[PDB]
Amino acid sequence: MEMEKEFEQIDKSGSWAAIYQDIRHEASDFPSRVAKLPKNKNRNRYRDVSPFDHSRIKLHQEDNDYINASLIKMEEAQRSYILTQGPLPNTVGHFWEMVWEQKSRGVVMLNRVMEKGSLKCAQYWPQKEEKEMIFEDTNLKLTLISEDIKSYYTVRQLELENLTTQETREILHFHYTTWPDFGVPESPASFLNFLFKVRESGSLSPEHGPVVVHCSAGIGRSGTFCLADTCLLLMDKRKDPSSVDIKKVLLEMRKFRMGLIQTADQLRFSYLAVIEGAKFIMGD
Ligand SMILES: Cc1cccc(Nc2ncnc3c2cnn3C)c1
Ligand SMILES: Cc1cccc(Nc2ncnc3c2cnn3C)c1
C-alpha cells in the first residue's frame, strides 16, 4: 500500500502495536559473540543492546578492537551510517578513535546528557574553548572551536587532533536538544528541519566517511533518524515514489543492527516524518 493512506488505515483501526510486533517477529537474528566476551562488559551500556559480529566497527588496535557500534550500509539509497551507543566514561577515547579512523565528518546526538534524572551518556566534548580535552588512552586532542545554539538544536565546530601524527580535522557536532523525556514529538517539523541541516553540511555525503549517530542505546531515536533519511532519498531516486515501503526499509536496516525503532510510537512518528517530509522536498 502507499504510505499516507496505510497510515490513516492504521490510525483508524488502532493497530500500531500489532504492526510493530510483526516487525519484531520478522527481524534478523545474527550472532554478537564479541560483544558478550567478559573483557567487554564495561564497554556496553545495556546488556540487551549489542552490535552483530558481521557489521560491527573494529577499532584499529591489537589489544582490544571492540566498540558498541554498527555499520548500516544502504545499497540502493547509496548512504551509510554508523549507529552507536552514547559513550561511557571508559569509552570516550574509543569513540573519538572511531570517528578518526572511519574519516567521519559529522556526529549526530539525539539525547541530552541527563534525562529523567539519570545520566544517559558521558560529557564527551568540551564546553569551553579554552578547556580542551585530551584522551590519553587513544592519543587524541579535542577542542571546541565555535557553538551556535538554536531553539531546537545546537551545532558545534570541533577540532580533532591525532597527537601521534599532528594531523588535524574539523568535525561538526549536530545536537538535537528537544526530544521529550517521554514519548515522541507531537510534530515532525523540527526533527525534519534538523535532518536537513545535517544534510546541508556535507556530513552525509560520499566524499566523507559515514556519519556517526547516537542516542542513549543507539537504536531508538537513532533508528528514526536514518530510517527517515533513507526513505526520503529513495522517494527522490525512484520513478514511482509511492513504491517506497517503510516497513521493508526498516527490516533491511535491522539486518545491520538489532532493535532499530524501540516502540510503536516511534514507528508511527517515523511514518509521520517521511509523509510530511515528502511534501516539502517538492518539488515544493
Ligand atoms: C557555529 C558553527 C558550527 C559549525 C560550523 C561553523 N563553521 C562556520 N561558521 C560560520 N562561518 C564560517 C564557518 C567556517 N568558516 N566560516 C567563514 C560554525
Ligand atoms: C552549520 C554548517 C555546517 C556545515 C556547513 C555549513 N555551510 C554553510 N552554511 C551557511 N552558509 C554558508 C555555508 C558555507 N558557505 N556559506 C556562505 C553550515
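Looking at the header, which is where the method is noted, we find X-ray crystallography, 1.7 Å.
From the backbone N, Cα and C atoms, a Cβ is placed for every residue, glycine too.
Looking at Swiss-Prot, you'll find the mutagenesis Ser50 to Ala or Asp noted as follows: No phosphorylation. A 10 Å cutoff on Cβ-Cβ distances gives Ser50 (mutagenesis position) a total of 22 other Cβ atoms nearby, all chains included.
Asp181 (mutagenesis position) falls outside any helix or strand according to DSSP and counts as coil. Among the mutagenesis results in Swiss-Prot, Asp181 to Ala has the note: Substrate-trapping mutant. The residue drawn here is the original one.
Marked as substrate binding site by Swiss-Prot: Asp181, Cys215, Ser216, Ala217, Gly218, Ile219, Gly220, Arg221, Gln262.
Under its mutagenesis entries, Swiss-Prot includes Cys215 to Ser with the note: Catalytically inactive mutant; abolishes sulfhydration. Summarising the environment of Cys215 (mutagenesis position), the number of other Cβ atoms within 10 Å of its Cβ, over all protein chains shown, is 27.
According to Swiss-Prot, the feature active site, phosphocysteine intermediate maps to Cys215.
For the binding-site residues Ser216, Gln262, the largest tally of other C-beta atoms within 10 A is found at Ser216. The separation of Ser50 (mutagenesis position) from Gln262 (substrate binding site), Cα to Cα, is 14 Å. Nearest neighbour of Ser50 (mutagenesis position) by Cα distance, taken over the recorded positions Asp181, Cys215, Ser216, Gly218, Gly220: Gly218. Every protein chain considered, the tally of other Cβ atoms within 10 Å of the Cβ of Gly218 (substrate binding site) stands at 29. Geometry remark: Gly220 (substrate binding site) versus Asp181 (mutagenesis position), CA distance 13 Å.
Cβ neighbours within 10 Å of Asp181 (mutagenesis position), excluding its own Cβ and spanning all shown chains: 9.
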